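Colleague: Just passing along the structure, written as structure tokens.
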Amino acid sequence: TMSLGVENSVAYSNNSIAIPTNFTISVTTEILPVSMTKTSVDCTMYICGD
Amino acid sequence: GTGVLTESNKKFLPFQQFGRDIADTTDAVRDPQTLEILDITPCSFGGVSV
Ligand SMILES: *[C@@H]1O[C@H](CO)[C@@H](O[C@@H]2O[C@H](CO)[C@@H](O)[C@H](O)[C@H]2NC(C)=O)[C@H](O)[C@H]1NC(C)=O
Ligand SMILES: *[C@@H]1O[C@H](CO)[C@@H](O)[C@H](O)[C@H]1NC(C)=O
């Protein structure tokens, strides 16, 4: 039975805030289709070839 | 069938008599008189546009 991840509560309070001290520039890749093959069919030739 | 017959370099086995591509369409044939393999290319076709 899958975990869904590692459980990690947060030390929440009404008066305790966490500020980051150091930062990382990361690079990620996102990929998307833009078009497809421009297929074409001669119905006449296909159905009744000669 | 119909097409253009051309010389080929495909080494058909002695018992082999036909060639087919992924489409199972005839690819090449061996002359019954000369044990030579000839490729079949469908005749040039397409569509005329203006
Ligand atoms: C911020 O973080 C980066 C990396 O997380 C720190 O850069 C490293 O600094 C250590 C010094 O302890 C070097 O040994 C490493 O070679 C550094 N790596 C890179 C990729 O730069 C940087 O010093 C941190 N800065 C602060 C102010 O915390
Ligand atoms: C029969 O085929 C062979 C193979 O090409 C050829 O050499 C022979 O000449 C053919 N027969 C005749 C009578 O030509």
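Chain A is numbered as in Swiss-Prot, which gives 696-745 for the residues shown.
If you check the header, you will see the structure was determined by electron microscopy, 4.0 Å.
Any Cβ shown, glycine's included, is placed from N, Cα and C.
Pasting the relevant annotations from Swiss-Prot:
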type	residues	note
VARIANT	A:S704 to L	In strain: Omicron/BA.2.12.1
VARIANT	A:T716 to I	In strain: Alpha/B.1.1.7
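A description of the local structural setting of each listed feature is requested, covering burial, neighbours and distances.
Modeller: Secondary structure at A:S704 (variant position), as computed by DSSP, is coil. Cβ neighbours within 10 Å of A:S704 (variant position), excluding its own Cβ and spanning all shown chains: 5.
A coil conformation is recorded for A:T716 (variant position) in the three-state DSSP classification, outside any helix or strand.
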Colleague: Which number gives the other C-beta atoms within 10 angstroms of the C-beta of A:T716 (variant position), all protein chains shown included?
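Modeller: Around the Cβ of A:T716 (variant position), 5 other Cβ atoms lie within 10 Å.
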